[PDB]
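Enquirer: The structure follows.
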Amino acid sequence: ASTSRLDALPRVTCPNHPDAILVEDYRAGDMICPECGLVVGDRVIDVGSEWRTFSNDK
Ligand SMILES: [Zn+2]
């Protein structure tokens, strides 16, 4: 669906460890590499707000 900006982030892996996959949100941040624990990211835009719910009663 082309109704947004970023919705995948097809990165690659850790620069120090192309094997170890950086994790999303470093303890409330960007992409944390479990091995070097490096954090990458900042954008990701702000979408969390538009409706975001599970069906309604009305
Ligand atoms: Zn690493």
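Just so it is clear, chain A uses Swiss-Prot numbers, and the residues here are 2-59, in order.
Recorded method for this deposit: solution NMR.
Cβ from N, Cα, C; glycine included.
For reference, Swiss-Prot lists these features for the protein:
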BINDING   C15, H18, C34, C37  Zn(2+) binding site
MUTAGEN   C37 to S  Does not inhibit interaction with TBP. Inhibits the recruitment of RNA polymerase II into the initiation complex
MUTAGEN   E51 to R, A or D  Defects in transcription start site selection. Supports a level of transcription equivalent to wild-type
MUTAGEN   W52 to A  Partial loss of HIV-1 Vpr binding
MUTAGEN   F55 to A  Partial loss of HIV-1 Vpr binding
Enquirer: Filter the recorded positions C34, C37, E51, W52, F55 down to those with CB closer than 6 A to an atom of ligand 1; keep them in sequence order.
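Expert: Among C34, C37, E51, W52, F55, near ligand 1: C34, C37.
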Enquirer: Let me check the 10 A CB neighbour count of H18 (Zn(2+) binding site). How many other CB atoms are there?
Expert: 14
Enquirer: Quick one: which of these mutagenesis positions, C37, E51, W52, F55, have their CA within 10 A of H18 (Zn(2+) binding site)?
Expert: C37
Enquirer: Around the Zn(2+) site formed by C15, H18, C34, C37, which additional residues qualify by having Cβ within 8 Å of the site's Cβ center?
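Expert: Nearby residues not in the site list: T14, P16, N17, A21, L23, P35, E36, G38, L39.
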Enquirer: Spatially speaking, which of the recorded positions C15, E51, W52, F55 is closest to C37 (mutagenesis position)? Use C-alpha to C-alpha, please.
Expert: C15
Enquirer: Please list, in sequence order, the residues in the chain of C15 (Zn(2+) binding site) that are at least six apart in sequence and whose C-beta is under 8 Å away from its C-beta.
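Expert: Expected: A21, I22, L23, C34, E36, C37, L39.
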